[PDB]
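Asker: Got a structure for you, written out below as structure tokens; questions coming shortly.
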Amino acid sequence: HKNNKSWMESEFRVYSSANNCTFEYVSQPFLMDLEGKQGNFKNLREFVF
Amino acid sequence: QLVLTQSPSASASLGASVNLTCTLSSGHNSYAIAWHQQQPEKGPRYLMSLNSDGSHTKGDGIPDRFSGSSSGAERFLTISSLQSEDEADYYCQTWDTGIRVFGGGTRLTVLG
Amino acid sequence: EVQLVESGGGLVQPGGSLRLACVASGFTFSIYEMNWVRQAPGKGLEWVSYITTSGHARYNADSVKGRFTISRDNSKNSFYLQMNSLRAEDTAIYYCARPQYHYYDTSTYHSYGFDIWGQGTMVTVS
Ligand SMILES: *[C@@H]1O[C@H](CO)[C@@H](O[C@@H]2O[C@H](CO)[C@@H](O)[C@H](O)[C@H]2NC(C)=O)[C@H](O)[C@H]1NC(C)=O
Ligand SMILES: *[C@@H]1O[C@H](CO)[C@@H](O)[C@H](O)[C@H]1NC(C)=O
Ligand SMILES: *[C@@H]1O[C@H](CO)[C@@H](O)[C@H](O)[C@H]1NC(C)=O
């Protein structure tokens, strides 16, 4: 927004609405920033499901 | 990536002492930095370098008042007997593998 | 706008316990990682540590002798450095700075360069 300039994820387009909820979980994020080091290295993030 | 950190403002009566300072990361303490005088409504005019040892050099058209230094992982720079013509914006810049980076700005509300 | 204010001054001995605060206002705290700043009398800046948007820290830069510690209260929109042992050299004003690295950034990464410093709090100790 221009007046706030704040960025908020208060958007929902992957899902239209919510319903029938079973589980909720709040924790440390899975993807990791880890950025701050310099050079040409890239953030390769690997996952196993 | 890069931290090229600059003071948004520093205030004192006519006679203060900088010529603005830049902060670097732990991994690249020893790389040299440079700045560009983007004074308001004017384009970038190249004045303001720094090597990691603090050896000073003079630009064109401004007095010898200006100095420099170095300590630890950060980079420190100085003037003696501040004058009026230092109203400007500055831009830290170091060198990487084929990249000009150009850092970020120092829009400075120094009260002169 | 962007503005930062601080609190938590106090005259104590080395080894003491106080609460240093950098109240962050004018922007969303939930996504902005933050820093802390020391300015010894007539001496230059020495940064200590930071807490990222998630809550991780790094107590490097070797001016700290394993002395300063940091934390986060992300919900109340204030940034805290969890402090103990305020010592003699820490007579300083603490202009704390907002990184410009909101966690949604594109283009060349000159992010988290500090575009604004805090109002400052003077903590005289000797
Ligand atoms: C400023 O922020 C407020 C909330 O902090 C925004 O409010 C809602 O924003 C959503 C997203 O665009 C809109 O769909 C709603 O209509 C807004 N509601 C209200 C009551 O404002 C607001 O849009 C933001 N606006 C600006 C100009 O920054
Ligand atoms: C899910 O919610 C709907 C409400 O529209 C309900 O009819 C249905 O029985 C619910 N199913 C489960 C498994 O909870
Ligand atoms: C301070 O200003 C002078 C002006 O010419 C500039 O040459 C110098 O590089 C600056 N200081 C340092 C440490 O570079």
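Residues 146-194, in that order, are what chain A shows, numbered as in Swiss-Prot.
Determined by electron microscopy, 2.8 Å, according to the entry header.
Placed from the backbone N, Cα and C atoms, the Cβ positions cover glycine too.
Feature list, courtesy of Swiss-Prot:
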- A:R190 to K: Partial loss of biliverdin affinity (MUTAGEN)
- A:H146 to Q: In strain: Omicron/XBB.1.5, Omicron/EG.5.1 (VARIANT)
- A:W152 to R: In strain: Omicron/BA.2.75 (VARIANT)
- A:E154 to K: In strain: Kappa/B.1.617.1 (VARIANT)
- A:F157 to L: In strain: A23.1, Omicron/BA.2.75 (VARIANT)
- A:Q183 to E: In strain: Omicron/XBB.1.5, Omicron/EG.5.1 (VARIANT)
- A:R190 to S: In strain: Gamma/P.1 (VARIANT)
Asker: Against chain C, with Cβ pairs under 8 Å, which of the variant positions A:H146, A:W152, A:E154, A:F157, A:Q183 show up? Give them in sequence order, please.
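Answerer: It is A:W152, listed by sequence.
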Asker: Taking Cβ atoms only, which of the recorded positions A:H146, A:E154, A:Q183, A:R190 fall under 8 Å from chain B?
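Answerer: Filtering A:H146, A:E154, A:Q183, A:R190 for a Cβ under 8 Å from chain B leaves A:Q183.
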Asker: May I ask for the distance between A:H146 (variant position) and A:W152 (variant position), taken between their Cα atoms and rounded to an integer number of Å?
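Answerer: Spelling it out, the Cα of A:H146 (variant position) and the Cα of A:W152 (variant position) are 7 Å apart.
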Asker: Cβ atoms within 10 Å, counted per site: which of A:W152, A:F157 has the most, among these variant positions?
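Answerer: Compared across A:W152, A:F157, the most Cβ atoms within 10 Å surround A:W152.
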Asker: Taking the Cα atoms as reference points, how far is A:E154 (variant position) from A:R190 (mutagenesis position) in Å?
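Answerer: Distance between the two Cα atoms comes out at 22 Å.
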Asker: Closest to A:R190 (mutagenesis position): which of the variant positions A:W152, A:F157, A:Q183, going by Cα position?
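Answerer: The smallest Cα gap between A:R190 (mutagenesis position) and any of the variant positions is with A:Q183.
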Asker: May I ask which of the variant positions A:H146, A:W152, A:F157 have a CB within less than 6 Å of any atom of ligand 1, listed in sequence order?
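Answerer: From A:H146, A:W152, A:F157, counting a Cβ under 6 Å from ligand 1 as near, the near ones are A:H146.
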Asker: Can you count the other CB atoms that lie within 10 A of the CB of A:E154 (variant position)?
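Answerer: Within a 10 Å radius of the Cβ of A:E154 (variant position) lie 8 other Cβ atoms.
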Asker: Around the Cβ of A:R190 (mutagenesis position), how many other Cβ atoms lie within 10 Å? Please give the count over every shown protein chain.
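Answerer: Neighbour count, Cβ to Cβ under the 10 Å cut-off: 9.
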